[PDB]
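Encoded as structure tokens, the structure appears first; notes follow it.
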Amino acid sequence: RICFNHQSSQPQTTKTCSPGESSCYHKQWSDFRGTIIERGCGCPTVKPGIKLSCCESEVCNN
């Protein structure tokens, strides 16, 4: 179980889901900086408008 842990465009990095954690989430949304993309293991909450794509598989937020 893996999950990308970066955002925007810097060199992609991967983090193996931590104990208890086993999901993968992709938080994509634009703002004043431009297209913003958060990612990591799990599936947190968000603000109305932001697009949250969660998958219980490996590497799914790149």
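Numbering, chain A: per Swiss-Prot, residues 22-83 in sequence.
Quick check of the header: solution NMR.
Backbone N, Cα and C define each Cβ position, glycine as well.
Copied over from Swiss-Prot:
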type    : residues     : note
VARIANT : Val80 to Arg : May be a real difference between the Philippine and Japanese populations
Under 8 Å between C-beta atoms and at least six apart in sequence, can you list the same-chain neighbours of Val80 (variant position), or say none if there are none? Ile23, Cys24, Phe25, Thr35, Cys45
By a three-class reduction of DSSP, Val80 (variant position) is assigned coil
